[PDB]
Amino acid sequence: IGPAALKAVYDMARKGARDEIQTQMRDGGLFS
Amino acid sequence: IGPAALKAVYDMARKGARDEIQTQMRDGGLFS
Amino acid sequence: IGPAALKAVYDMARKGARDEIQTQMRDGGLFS
Amino acid sequence: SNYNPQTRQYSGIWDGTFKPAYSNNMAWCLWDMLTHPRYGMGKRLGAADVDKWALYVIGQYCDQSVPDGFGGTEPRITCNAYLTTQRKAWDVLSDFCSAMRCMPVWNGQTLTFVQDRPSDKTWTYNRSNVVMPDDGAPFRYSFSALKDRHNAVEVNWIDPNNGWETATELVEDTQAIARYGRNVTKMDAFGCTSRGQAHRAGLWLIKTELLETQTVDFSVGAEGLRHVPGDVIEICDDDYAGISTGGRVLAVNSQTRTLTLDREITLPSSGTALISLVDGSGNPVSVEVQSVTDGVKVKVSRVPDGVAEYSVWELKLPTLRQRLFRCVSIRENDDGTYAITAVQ
Amino acid sequence: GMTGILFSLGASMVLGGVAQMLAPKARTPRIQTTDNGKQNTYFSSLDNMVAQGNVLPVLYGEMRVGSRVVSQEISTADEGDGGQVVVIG
Amino acid sequence: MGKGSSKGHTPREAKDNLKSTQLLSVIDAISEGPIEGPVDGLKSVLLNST
Amino acid sequence: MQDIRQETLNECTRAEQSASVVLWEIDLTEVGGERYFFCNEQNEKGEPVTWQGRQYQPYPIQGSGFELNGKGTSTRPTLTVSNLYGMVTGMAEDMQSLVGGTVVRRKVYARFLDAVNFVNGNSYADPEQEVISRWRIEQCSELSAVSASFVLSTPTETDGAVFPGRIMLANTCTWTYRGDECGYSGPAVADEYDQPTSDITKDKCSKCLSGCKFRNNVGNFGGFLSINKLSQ
Amino acid sequence: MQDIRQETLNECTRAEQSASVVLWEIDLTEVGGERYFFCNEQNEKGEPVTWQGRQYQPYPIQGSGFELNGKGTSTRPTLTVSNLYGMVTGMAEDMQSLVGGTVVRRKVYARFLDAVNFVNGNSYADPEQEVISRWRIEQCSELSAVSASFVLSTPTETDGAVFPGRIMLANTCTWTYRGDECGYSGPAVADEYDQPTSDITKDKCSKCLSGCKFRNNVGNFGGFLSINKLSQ
Ligand code: SF4
Ligand code: SF4
């Protein structure tokens with residue numbers, strides 16, 4: 001089904017982006 | 001089909017990340 | 001079928017977020 | 001104990017013995033920084049967590065009597081730091097590691113340091129040892145960017161001659177100005193106390209950034225994953241880029257005439273020389289000269305070792321060929337028991 | 001079973017520079033307008049600071065440098081360093 | 001002289017009729033851990049860059 | 001506004017469109033190469049497409065992501081080219097990975113190609129109606145044994161450049177050799193390390209005071225002789 | 001280079017390899033616990049795997065994302081352990097959630113286990129051929145009634161640490177009690193506060209000047225008595 005998959009993928013992408021922001025701002029990385 | 005799904009997910013994970021970047025820097029987030 | 005798709009989408013979203021951070025940290029843009 | 005701190009001369013094999021003495025060597029200064037009580041994060045990591053032998057090699061390489069502009073003879077890098085501001089330990093470690101052109105990694109359950117020291121080849125890879133994805137090609141190459149390639153660099157160094165003040169020194173290449181654009185970059189030479197050292201650092205940065213401009217990633221089975229620990233030098237010979245036949249696993253061999261039966265149509269040199277390297281029992285690299293290719297398919301080696309069974313891979317080396325070297329920087333492990341290697 | 005989505009990243013790392021792949025590069029300090037146009041060194045402090053906020057520093061060779069003053073006090077001196085030679089006039 | 005502790009002084013030029021003089025005494029902390037002494041004898045101390 | 005002729009704009013109004021054709025020109029003269037003409041498709045005769053008299057040969061080329069904007073970052077569209085038989089790798093190993101060249105994209109409608117592309121012969125041909133864009137190659141993000149991806153950029157894009165190019169130095173020159181400021185035109189006298197040579201192929205200034213004194217142009221020195229401004 | 005023996009290196013290149021076994025050791029002795037040996041697999045007799053004489057009991061475990069890198073953040077591989085019957089919860093509330101311990105991962109090829117793991121008996125046995133790694137537990141990100149997830153980190157990780165670890169001066173001392181810098185070894189005289197006591201159990205120092213006066217040890221005080229330098 002379209003809309004359910006779209007909303008699920010959007011929320012999962014938001015969670016992934018939040019996790020990436022959290023993990024890259026520790027000591028090194030590119031210091032976002 | 002594979003590549004269509006992959007391109008769709010990649011382009012869907014763009015505006016999600018952009019909105020996350022924009023909201024986390026507004027008032028009381030981690031400023032990206 | 002199940003969590004395999006979830007893991008795939010999670011990795012894809014993390015990669016997209018990394019690319020977005022890299023492209024927004026550059027000279028132009030909002031300087032995330 | 002083996003290290004004399006006056007003439008910087010080594011004499012004999014070194015043991016895990018330390019003595020208190022004055023020194024201004026960068027590697028041993030970093031070693032003191034890493035492990036020390038009070039302020040040197042000694043309560044966090046022990047003395048056995050860091051590779052002291054890598055530090056010994058770095059210190060031995062540090063004193064090489066490079067020629068200076070004034071006609072003198074000075075060591076390559078001299079440690080001169082006066083840290084007077086609290087800052088993140090990772091930042092201080094990176095600043096220390098940026099002077100000797102090194103990089104730290106957690107290799108072999110120990111912290112070790114690697115640098116761009118000219119070394120020997122370790123292992124070889126071709127189409128047979130790598131695995132291609134669904135796309136069709138196993139090796140993925142990439143290059144640097146036009147505006148990423150710096151050619152003008154400014155280095156800040158302290159100048160004891162005039163007033164112990166900061167001074168900026170510029171380094172650039174005219175041919176890089178002609179070929180690409182002008183890309184200016186500033187970086188202070190941490191620990192510098194002589195114009196020669198700052199100039200050497202800038203020249204190293206520009207030369208390394210101009211020559212090393214290609215990075216290749218590929219995949220490797222279990223044997224290679226266990227073999228290469230990290231930050232080693234290997235040849236990645238590829239017949240696709242070389243539009244030739246680099247060699248691959250031979251099928252069967254003989255012993256009387258030494259008829260080696262490969263599976264690809266090879267091609268010998270014109271009139272000078274050519275060799276082929278195979279493996280033995282204790283995994284060596286046995287090289288054998290080649291004279292005549294009987295039947296364009298069968299090889300005749302001079303003294304083959306009777307240890308090749310079926311999976312030995314042969315690499316055929318001609319003359320006047322620019323052998324391709326690679327230094328592994330990124331290694332990734334997955335659950336299918338293959339490794340992803342990204343190298344420069 | 002299978003382990004898909006390797007997603008080789010050799011291209012992404014070079015985007016920030018290639019010399020950084022072998023050297024972390026030295027950090028650089030910021031510029032204060034108030035301190036005219038002088039450039040601050042990250043490994044030398046010629047000026048003599050105040051013993052408080054600044055952490056106990058470390059020396060590694062040469063560098064005539066300042067310090068962190070712990071106690072400054074001015075009083076009246078004695079007339080004579082020592083011995084019996086104590087003349088005034 | 002070096003080793004772990006050292007002291008030194010210069011012959012003061014003073015006197016010439018009863019007067020009074022000041023005396024600035026200041027202690028400085030240089031670094032931490034066992035440091036080596038000055039490169040030179042005593043002329044390493046620089047007051048107003050001399 | 002665009003430099004669009006009236007005829008093509010009028011044709012681009014009707015419902016029954018013709019076939020859109022995209023042609024690419026890779027220019028490397030400014031970097032040391034030649035001009036390569038590519039087209040994604042060939043005519044009905046199995047021949048290279050003839051436009052304005054010149055010929056574009058068939059080759060798999062695909063440009064995606066052309067996004068002109070005034071805010072945010074710049075534009076970085078992607079060009080994909082099939083690398084079979086090692087053809088792209090051949091010039092990449094020679095032309096420094098196709099860095100610094102120029103790419104020109106021309107789009108045309110089908111009903112305006114040359115008459116030799118059609119068996120009956122087009123009577124509507126007009127080799128002056130096309131839309132043209134130009135970009136510069138920035139990097140070869142990935143060139144495998146089956147393909148090759150190039151990143152494009154605008155020629156005027158600013159990135160990593162500083163405005164006040166002037167830099168104050170003490171004992172090092174700031175400009176080039178013989179270009180505009182070093183008004184030197186005599187015989188070669190010095191080399192990289194200030195050795196008394198008289199050969200023109202090795203004449204390169206050391207960017208010092210000694211080089212200027214050797215070349216008798218010390219009046220045109222860019223390095224101010226301050227040095228001792230921070231000691232006091 | 002790695003410390004892998006020649007024979008296992010030779011075997012790893014064989015086209016027909018054997019099974020790969022991963023064994024885990026959790027050491028809490030530096031924290032105050034015991035040594036636990038886990039193996040995701042057992043032998044053909046339904047028995048714990050015997051290696052080097054010791055026994056790794058069969059228990060759920062799975063390590064993921066083991067990466068080594070020199071640039072960017074230090075890698076943090078994860079470990080998953082099934083928490084059924086509350087076995088993990090039994091030590092989590094006792095060992096402070098398994099924070100600060102050590103984990104050792106040994107990988108071994110199936111053709112080198114002890115002979116007791118095979119009904120016929122392996123003749124190609126060598127108990128000195130394995131690959132070893134060690135990490136430290138960082139946090140228990142997830143803990144439920146079905147599973148438990150631990151994050152691993154390198155012992156050398158330098159997150160949240162500052163290089164020069166001195167405060168210079170204060171009204172208070174900045175060391176330990178009875179260490180190798182305080183240099184006190186006398187009988188008990190003071191406690192957490194400034195109260196006289198004579199029991200060794202409650203010997204504590206307030207790390208102020210009063211404590212030093214109590215202990216007749218002032219020359220080793222780590223606080224410079226300036227105070228008025230900030231005011232005057
Ligand atoms: S230094 Fe004197 S000679 Fe050499 S370039 Fe600059 S100006 Fe021309
Ligand atoms: S205060 Fe005096 S006694 Fe208490 S610890 Fe610091 S030094 Fe030892």
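When the header is checked for method, it gives electron microscopy, 3.4 Å.
Using the three backbone atoms N, Cα and C, a Cβ is placed for every residue, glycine included.
Feature annotations, courtesy of Swiss-Prot:
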MUTAGEN   H:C173 to S  Complete loss of tail assembly
BINDING   H:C173, H:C182, H:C205, H:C212  [4Fe-4S] cluster binding site
MUTAGEN   H:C182 to S  Complete loss of tail assembly
MUTAGEN   H:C205 to S  Complete loss of tail assembly
MUTAGEN   H:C212 to S  96% loss of tail assembly
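Taking the Cβ of H:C205 (mutagenesis position) as centre and 10 Å as the limit, one finds 22 other Cβ atoms among all the protein chains shown.
A gap of 8 Å separates the Cα atoms of H:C212 (mutagenesis position) and H:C205 (mutagenesis position). Rounded to the nearest whole angstrom, the C-alpha distance between H:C182 (mutagenesis position) and H:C173 (mutagenesis position) is 10. In this structure the C-alpha atoms belonging to H:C205 (mutagenesis position) and H:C173 (mutagenesis position) are separated by 10 Å.
Note: H:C173 (mutagenesis position) has non-local neighbours H:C205, H:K207, H:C208, H:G211, H:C212, H:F221, H:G222, H:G223, i.e. same-chain residues 6+ apart with C-beta under 8 A of its own C-beta. In this structure, of the mutagenesis positions H:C182, H:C212, the smallest number of CB atoms within 10 A of the CB marks H:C182. Take the mean position of the Cβ atoms of H:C173, H:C182, H:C205, H:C212, the recorded [4Fe-4S] cluster site; other residues of that chain with a Cβ within 8 Å of it are H:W175, H:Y177, H:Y184, H:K207, H:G211, H:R215, H:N217, H:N220, H:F221, H:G222.
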